[PDB]
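Take a look at the structure below.
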Amino acid sequence: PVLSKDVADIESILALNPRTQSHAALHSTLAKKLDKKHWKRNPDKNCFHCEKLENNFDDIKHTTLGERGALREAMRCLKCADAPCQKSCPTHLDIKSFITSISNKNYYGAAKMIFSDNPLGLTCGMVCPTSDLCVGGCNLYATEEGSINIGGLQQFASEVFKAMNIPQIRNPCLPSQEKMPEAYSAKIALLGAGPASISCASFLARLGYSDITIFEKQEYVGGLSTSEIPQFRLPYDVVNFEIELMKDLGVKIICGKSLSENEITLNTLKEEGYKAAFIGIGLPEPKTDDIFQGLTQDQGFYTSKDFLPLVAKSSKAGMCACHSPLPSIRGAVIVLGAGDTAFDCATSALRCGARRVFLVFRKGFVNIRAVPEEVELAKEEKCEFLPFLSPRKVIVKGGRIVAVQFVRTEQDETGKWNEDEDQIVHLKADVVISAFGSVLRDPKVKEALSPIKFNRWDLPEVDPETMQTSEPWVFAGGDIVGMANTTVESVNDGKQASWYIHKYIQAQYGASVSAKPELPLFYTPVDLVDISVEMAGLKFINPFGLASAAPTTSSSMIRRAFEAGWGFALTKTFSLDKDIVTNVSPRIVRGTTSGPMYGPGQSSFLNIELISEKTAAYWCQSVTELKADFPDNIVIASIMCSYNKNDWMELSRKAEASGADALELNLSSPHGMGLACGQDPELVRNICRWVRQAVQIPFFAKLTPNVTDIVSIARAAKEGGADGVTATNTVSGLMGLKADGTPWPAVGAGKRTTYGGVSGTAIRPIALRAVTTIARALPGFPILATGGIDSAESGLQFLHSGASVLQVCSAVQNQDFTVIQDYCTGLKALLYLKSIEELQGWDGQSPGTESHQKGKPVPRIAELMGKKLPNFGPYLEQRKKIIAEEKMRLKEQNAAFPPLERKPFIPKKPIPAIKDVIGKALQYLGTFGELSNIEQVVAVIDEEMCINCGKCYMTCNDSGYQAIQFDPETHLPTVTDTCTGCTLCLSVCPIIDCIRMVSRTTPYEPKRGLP
Amino acid sequence: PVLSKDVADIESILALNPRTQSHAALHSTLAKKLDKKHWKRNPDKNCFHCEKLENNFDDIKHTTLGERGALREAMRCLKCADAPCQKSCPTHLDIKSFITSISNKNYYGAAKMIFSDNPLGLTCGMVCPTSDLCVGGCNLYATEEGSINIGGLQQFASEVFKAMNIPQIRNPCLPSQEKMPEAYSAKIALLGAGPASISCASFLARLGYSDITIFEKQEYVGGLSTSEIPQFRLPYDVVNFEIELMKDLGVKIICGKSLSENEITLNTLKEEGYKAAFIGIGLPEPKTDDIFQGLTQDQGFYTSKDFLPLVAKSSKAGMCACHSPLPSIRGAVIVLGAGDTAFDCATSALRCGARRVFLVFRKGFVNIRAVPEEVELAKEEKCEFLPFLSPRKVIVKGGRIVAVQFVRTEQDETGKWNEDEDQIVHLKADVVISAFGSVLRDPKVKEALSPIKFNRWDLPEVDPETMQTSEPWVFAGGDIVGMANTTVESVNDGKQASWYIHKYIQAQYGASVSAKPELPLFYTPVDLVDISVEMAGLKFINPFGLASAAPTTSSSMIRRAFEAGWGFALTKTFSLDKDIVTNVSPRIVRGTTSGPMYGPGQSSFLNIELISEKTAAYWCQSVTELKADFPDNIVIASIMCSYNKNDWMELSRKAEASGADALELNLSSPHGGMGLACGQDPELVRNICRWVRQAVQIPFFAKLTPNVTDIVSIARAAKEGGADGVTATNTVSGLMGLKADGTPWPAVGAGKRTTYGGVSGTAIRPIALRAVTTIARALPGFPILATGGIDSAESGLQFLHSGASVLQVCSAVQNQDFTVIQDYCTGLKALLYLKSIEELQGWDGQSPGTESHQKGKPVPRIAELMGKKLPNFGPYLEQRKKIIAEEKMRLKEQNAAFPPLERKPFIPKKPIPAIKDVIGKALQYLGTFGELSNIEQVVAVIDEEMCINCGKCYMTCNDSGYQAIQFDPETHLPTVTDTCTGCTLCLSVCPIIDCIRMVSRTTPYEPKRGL
Ligand SMILES: Cc1c[nH]c(=O)[nH]c1=O
Ligand SMILES: Cc1c[nH]c(=O)[nH]c1=O
Ligand code: SF4
């Protein structure tokens, strides 16, 4: 037969494989109109019908992210200096840092940074109106692809931390409880268990106060996060999670107790010995209108304070003891108002069975208070909008509402608003929900706050800097003060008050506090993990250090790196005066190793830099100064001489005398098998011998990867007396040419260049091979790793490969010295998680991937699965039909009485130290002959995760075994039995873990070419 | 002094540098509220107040892209199989292919693909309602980051092509015009010079028809693209560009005669000897309403058909000889309707000076059918929206409209719309514009179409597949047929018609046409460029070939690659029967070299694959069949033996006898400072080449490994042994990474074992490029076949410039499919063609010089706007808007300047370089470090108008450089100071291409010695 020709059944497999076209394509406009419907993904502008949402409380947030989407967006963030997003965040979250942590896969460190400044970090990630806050200042708004999804990233990192089930711990910088001064036992009262008081109590507990009580009127906690924000924006289990974190700090909550004249008052708190009080009761009553006087819910009238708590109580499992039904909202619903509550009333009314929802407001579209995020949810769910209408009267017939009369409004010459009595609208309605806002009106509650001063907005008056009322022991914040318009601002109000409550209480006990307010961070048991390591008789407080490179150009830079937390640092390589050099410019350029992607996260750099231009006297004086000031931080002096015994001996002794803990020998010098000393084992052995005879401190040989066998050079260094090797220096390369042939870097008028050194993540596979091969050949010989280390996650790969410490250059060039805090918290988390048996199915900090579309979990419904319903076109309609019917079956098949007491996971094995993980990977490395060819695998695709791109199919067709069927109608792939398990399809799929490799169960025959 | 500390002025420079935080930050809610306005980038929700737009016709499209943004978005596209976006494009554009070309920087190839199926490809890129077309089907809608900006990408590639100023050429597949059959001289008439006729005439001219005339009623051409679509969405020079492309094919346009009685009729056309006619006159008249009878423009009334051409004539330079005054539209403007025209009237009215615009429509918001893109523009410019109002009276006093009276509208149960006479609105207004649609209604125009059949909507009937009317020689398309609602569907109507006009005319002359419609592609002189090359006596039709790898697993795949256009291919390496191998699985994994980015454009792969599992008998028979079927495509047999003379001679003779054009010796076989493999030892390579040279007479090439100290010594030994060239290079040995539990990937068997693998792809391109350059400089003229990260025409040309003659590809096909060859070939043709064009020297290949821009739109060149430290946020942005608006007004009150350049194509001034002409031309720039000038230093300089204020340059200079950048605390604008050393890190990390540039240093230079 013709061996080079596909047989008919493979030709059939290949039907949808791309082919080069020779002509333009003929398709009529009518046929194109009909075919469009089959592939449609987004909403249809001609669709006017609301799709059925009765009893559907699934997440509708557009900002929710899964891990795949979160990694992409975190990598996109510029991680800006003095970032304007943080300036625009009311709690001043270090967004730069927590997004950096997410991009490095350090979800713990991200969450810790979030909760350090915002104890309701998950709630806020979900509900913050970011377009009017952090995102509104994001620099990437100045790009076509637009601003960063900061809230979704905050939500993702916080959701992972939640799933870790790690508790908050008492501030570890505090003295033991025993030894705390008496002032910290002062009895503190907080009124209302909403965002403001939860924040305030949390920060007070961080400061060490041990007697903190929140008194809550209702039987549920969380405030408006619980009672009014819909479950389809903020799941109730988020609120519970954040309350439990605060309770870890000892805060007490007592429900069923009210600030009111016949219960708790300021006077009764004083009588009972309370020393300070925080008022955080919000705005508990609806703003009402005479037009609705006497109307009952049974007639069809609600305020938002009546309606939204009913929906919350029904839809939020564990909010109440009583299971309760969803309000029977049938027919046409009129929502009055255009604030943000109005849009939650409209979307919630659809969940209660509304046939039609009209949002009617008394000003125009350009006057809507609502953030666009909030408006869009109502728009996409087909609520109707009626502007310029002021309500005049509700029509009641047969005991129920049947219509609302309105008068038109308009804006005149001044700008101020008139009503037009002659221009009426009679709007039919079965239900009316007023969303006019909220107030504090209850005279009993107001009198319980005697004698604090109220302002003309009729709210407690506070100093906006201290949150103190006119009574010095009473503070207030959140909605009740009338500035905060958001959860995060109410959180910040409690945070602000906490410092000044602390100051007031301390002064009452005769103690002063710092002139600069200084609140503690958020802490968990992860932060107590020991990440120190000893290597070559040297103690490293953590394994991360600055490589000898541009980040160590000046010793003042090393000083700042030590102040940031870096465990050790190399000097830039320096030499004797005779060997003075002069750099050229340009000399450091970005890598082209991952295409025309600019900005953060360059996959490599190339440099034609020389050794340090600063003198040996500068570096030796600097080493003395750094070791004087930072005795616990390791300083390694990097030195270079030509192939001359007397020179190496003189320079090494000079660096030793300066106080260096160790030396690093840079073997890049040309000599008299490559042109460099480091490429010849005999020269390396001699250089190490000369230094070993000259000094008594340890020294390490820095190996080049540009050699046939780096184990040869490493053994030469050991034979010469080196105490270890640094693996590796940069890979020799040329990073590319402009289209006119000239290079980059191009030096001088001649536009000349020379071969440079490639650094960064593009050389990590080369460095990782070098470290592992040296570690297997020379067991126990200390290795300092360098080559693309840019995270705790990747640092741990080099530790597992045999290195003891981790040098970094390019990751700092891509960012700044503060990445050390990400690396340290990330490594602590990785080691801590190894002790948690309940998380053993995770890959480091990553939860096992389950079925999702757009990071939202696929509903596991019998009638959604197995049956070839992709997420587009008519298949998507059928999917939505199936989900809707199952929500209705869910409305009766009704349960909410098996929640889950949230108890943290406890380590059930010792937490490994660094020395316990070094080299653990080497057991899996060997020769090719040690790999099983009997245990073969095949690919299997999770159809529910697939996004129908066909990349697996095209890679198997033109780089594989033509083993994947690609359906022409559903665009769903299926791996057939001809799969060889090569794993290319998995490697190109855009969805993490959509494709998995599983043990082959059918007989396996290698394809030998037989007909 | 303390050398390791920053002096005072450096400490202040470092003021905004990121530092690690040990405490939570205290910032009051009130202070946060006041600071938020300073940084604000996006629209303020509280802004009731549209900024001023009078006489401002600058681009407002949200989809416009510059090069930086286009490359990012094109790399994001999954480049899907059987792509649904193409299914959803009415002209069936190969979106996958043209976006692939953009990602590979081949803007010519992308434009050629666009214009092959859409002769108005630039217009459609700007105006297509993609959310209802191609983008509505995009698979990436199923990700959080969302669908691809297809239209903006189409616009960008077409804009670059426009700037190339290259003409369209006659279809080069046609015989010369002297020897075309008589039928192609048939006189063809088209009526109306809009998108439908322009498309129809273009495709007819592509087919070879030489007598094609478009008869246009007006003095201007382009149809609605000219007369009504606003300049701030579609610049007139786009329309002119596409018209001139069509005139390149010989289509004639005659303005001033109409299809109408007493003018042109179907009867006059027939009598004058026209053989076919296409009706593309659109809907030339406004849909009227009796309530507007007698109202005049002087009173303030317009239909859309009166208003929008008035604005076009004034704002589009080159439409008229008349410098037209913009309609003075002061006061309140009421636009009636909510179709897409209504929104263009609203935005255009602002440009005329309207103070407020109301969009008033008779149904609800759910019932608006305008695409969301178009609604968003009116919404963001603060137009008001009034639903459920039907106009009843226009009130005129003092000779001017002063108000419009409406009645409320309402739906029933039946869904039947009613008007409530008792519910009235009296809206004050100075101008009324009706946007009720367009119609064909002039009795003499319809009478000129006698006797074709019209339908119940008074439109000509066509067969929807052929576009033929009831008269066989008359065809129709576009708006006039009533099916197209878009420019692209109108283009498609003309495209569809062109084939059946062709079929009809050919039949009239007694000739048949193929049953499969075959419209020709779009061609330019670039497509005639020769990209063949000769090497080692072998003739390659193009320099691109498949490497010996997974894309050549089977000879059936090589066959399909040749059919796609690949110039050559390697077999997978094969061996004698006794050397049979068995692969393990998994064995090919994605690279980790550019972080957790999944899907397209993987920056590397790692493989632990062996040689072919298929027999030498399979491969030799396959080579015979491939060479019999594709004699002009080069087939190179890759072979491997152990270090054995008899084996190498036997296998190489077997492959030679099969008809292989050449052999490639895989030097990966183990044997025994010269490692394990034969390719790492020059003595072994020399002997192997000696053996093969004795055995065969065809050329052979030694495939070098990069895993060697000195690859030149290996290449020299191969040449001494008799090889005719070398292939540089094989994969780089590496370990791609470990999971957090220490297990490797790939992991084989239950033991999860691995071995060192080979790294391929763009991550190893700097290594391969250094290898090719160093061999080319040491062994000038010795043929080099390059392999290692070649993924585009421009990377291919880097390797040619470096001394290679042909270009092997693997990973780029694994990342995609075989059809990338068409991108590579057109891209290489374009790169060589542009080298002959003097007017484009300043480009870098296909990339224009970057002008100052924000979000890809050029910054206004205004004096008071330059150098005034006004970044694009907060109060500075408001000042920029004032300055821009002010001299839009000064450009108004002086109404001169109507000189739109007449478009002439650039002409090559020297011959087009052939492949052999460019080989090695980069080597002149390579040298030793000592040959680099250290006198000619550079410094960095920042273009503040392109800056997006991220501080990355600042952060990198601070912690990886010389603390030489000032970063302003209020404007977040950086300035390079005189302590710059030209190191070039800041440029290397800046997210904006060419925002930072290196320039010659003009101030005295001293190296920093620290001392
Ligand atoms: C001195 C030096 C400069 N650049 C590098 O990449 N490595 C080195 O050792
Ligand atoms: C046989 C072979 C497999 N994989 C590679 O990367 N190179 C080779 O030569
Ligand atoms: S022509 Fe229009 S519909 Fe087709 S791909 Fe381009 S933008 Fe999309």
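Just so it is clear, chain A uses Swiss-Prot numbers, and the residues here are 3-674, 680-1018, in order.
According to its header, the structure was obtained by X-ray crystallography, 1.7 Å.
Each Cβ is built from the backbone N, Cα and C atoms, and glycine gets one as well.
Note: A:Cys91 ([4Fe-4S] cluster 2 binding site) has non-local neighbours A:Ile97, A:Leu135, A:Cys136, A:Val490, i.e. same-chain residues 6+ apart with C-beta under 8 A of its own C-beta. Look at A:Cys91 ([4Fe-4S] cluster 2 binding site): DSSP puts it in coil. Summarising the annotation, Swiss-Prot assigns [4Fe-4S] cluster 2 binding site to A:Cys91, A:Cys130, A:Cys136, A:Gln156.
Residues within less than 8 Å, Cβ to Cβ, of A:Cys126 (mutagenesis position) and separated from it by at least 6 positions along the same chain comprise A:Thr93, A:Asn120, A:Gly153, A:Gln156, A:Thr489, A:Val490, A:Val493. While the structure shown retains the original residue, Swiss-Prot records the mutagenesis experiment A:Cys126 to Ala with this note: No effect on enzyme activity. Reduced iron content.
For A:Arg235 (mutagenesis position), other Cβ atoms within 10 Å of its Cβ number 18. Positions annotated as FAD binding site by Swiss-Prot, on the basis of experimental evidence: A:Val129, A:194-198, A:218-226, A:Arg235, A:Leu261, A:480-489.
Per Swiss-Prot, mutagenesis A:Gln156 to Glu is noted as: Loss of enzyme activity. Reduces iron content. In the three-state DSSP scheme, A:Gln156 (mutagenesis position) falls into the helix class.
For the recorded site, A:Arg235 (mutagenesis position), the DSSP three-state label reads coil. For A:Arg235 to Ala or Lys, Swiss-Prot lists a mutagenesis experiment annotated as follows: Loss of enzyme activity. Loss of FAD binding.
Mapped onto three states, the DSSP output places A:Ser550 (FMN binding site) in coil. All protein chains considered, the CB of A:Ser550 (FMN binding site) has 28 other CB atoms within 10 Å. Residues annotated as FMN binding site in Swiss-Prot, with experimental evidence given as evidence: A:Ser550, A:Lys574, A:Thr575, A:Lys709, A:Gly767, A:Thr793, A:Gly794, A:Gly795, A:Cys816, A:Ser817.
Taken residue by residue with DSSP, A:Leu669 (substrate binding site) is part of neither helix nor strand, so it is coil. The substrate binding site annotation in Swiss-Prot covers A:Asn609, A:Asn668, A:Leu669, A:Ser670, A:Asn736, A:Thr737.
Annotation for A:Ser670 (mutagenesis position): same-chain Cβ neighbours under 8 Å, separated by at least 6 residues, are A:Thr575, A:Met642, A:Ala683, A:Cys684, A:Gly685, A:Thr711, A:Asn736. Here Swiss-Prot describes A:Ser670 to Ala as a published mutagenesis experiment; the accompanying note says: Strongly reduced affinity for uracil. Reduces enzyme activity by 30%.
What Swiss-Prot says about the mutagenesis result for A:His673 to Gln is this: Reduces activity by 50%. The Cβ of A:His673 (mutagenesis position) lies under 8 Å from the Cβ of A:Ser644, A:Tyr645, A:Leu682, A:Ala683, A:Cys684, A:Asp687, A:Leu690, each of these being in the same chain and 6 or more residues away along the sequence.
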Listing them in sequence order, which of the binding-site residues A:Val129, A:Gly224, A:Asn487, A:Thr737 have their Cα within 10 Å of that of A:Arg235 (mutagenesis position)? A:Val129
Can you name the binding-site residues among A:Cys130, A:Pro197, A:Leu261, A:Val483, A:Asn487, A:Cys816 whose CA is within 10 A of the CA of A:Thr737 (substrate binding site)? none
Which has the fewest other CB atoms in a 10 Å radius around its CB: A:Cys130, A:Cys136, the listed binding-site residues? A:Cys130
Cα distance, A:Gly767 (FMN binding site) to A:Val483 (FAD binding site), nearest Å? 52
For A:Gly224 (FAD binding site) and A:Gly767 (FMN binding site), the CA-to-CA distance in whole Å is 47
From A:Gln156, A:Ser550, A:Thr575, A:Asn609, A:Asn668, A:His673, which recorded positions have a C-beta atom under 6 Å away from some atom of ligand 1? A:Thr575, A:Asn609, A:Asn668
So what sits near A:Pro197 (FAD binding site) in its own chain, CB-to-CB under 8 Å and at least six residues off in sequence? A:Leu122, A:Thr125, A:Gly225, A:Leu226, A:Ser227, A:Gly282, A:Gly480, A:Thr489, A:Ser492, A:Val493, A:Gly496
How far is it from A:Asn609 (substrate binding site) to A:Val129 (FAD binding site), counting Cα to Cα, in Å? 46
Binding-site residues A:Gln220, A:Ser550, A:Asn668, A:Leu669 vs A:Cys130 ([4Fe-4S] cluster 2 binding site), shortest C-alpha separation belongs to A:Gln220
In whole Å, note down how far the CA of A:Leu261 (FAD binding site) lies from the CA of A:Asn668 (substrate binding site). 72
For the stretch where 5 residues weren't modelled, take the C-alpha of A:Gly674 and of A:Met680 and tell me their separation in angstrom, rounded to whole. 12
Close in space, distant in sequence - A:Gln220 (FAD binding site), Cβ under 8 Å, 6 or more apart: A:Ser229, A:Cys257, A:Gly258
One should report the C-alpha separation between A:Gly794 (FMN binding site) and A:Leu669 (substrate binding site), rounded to whole angstrom, as 17
How many whole Å apart are the CA atoms of A:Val129 (FAD binding site) and A:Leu669 (substrate binding site)? 56
Residues close to [4Fe-4S] cluster 2 site centre defined by A:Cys91, A:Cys130, A:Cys136, A:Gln156, Cβ within 8 Å: A:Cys87, A:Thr93, A:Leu95, A:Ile97, A:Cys126, A:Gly127, A:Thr132, A:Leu135, A:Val137, A:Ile152, A:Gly153, A:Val490
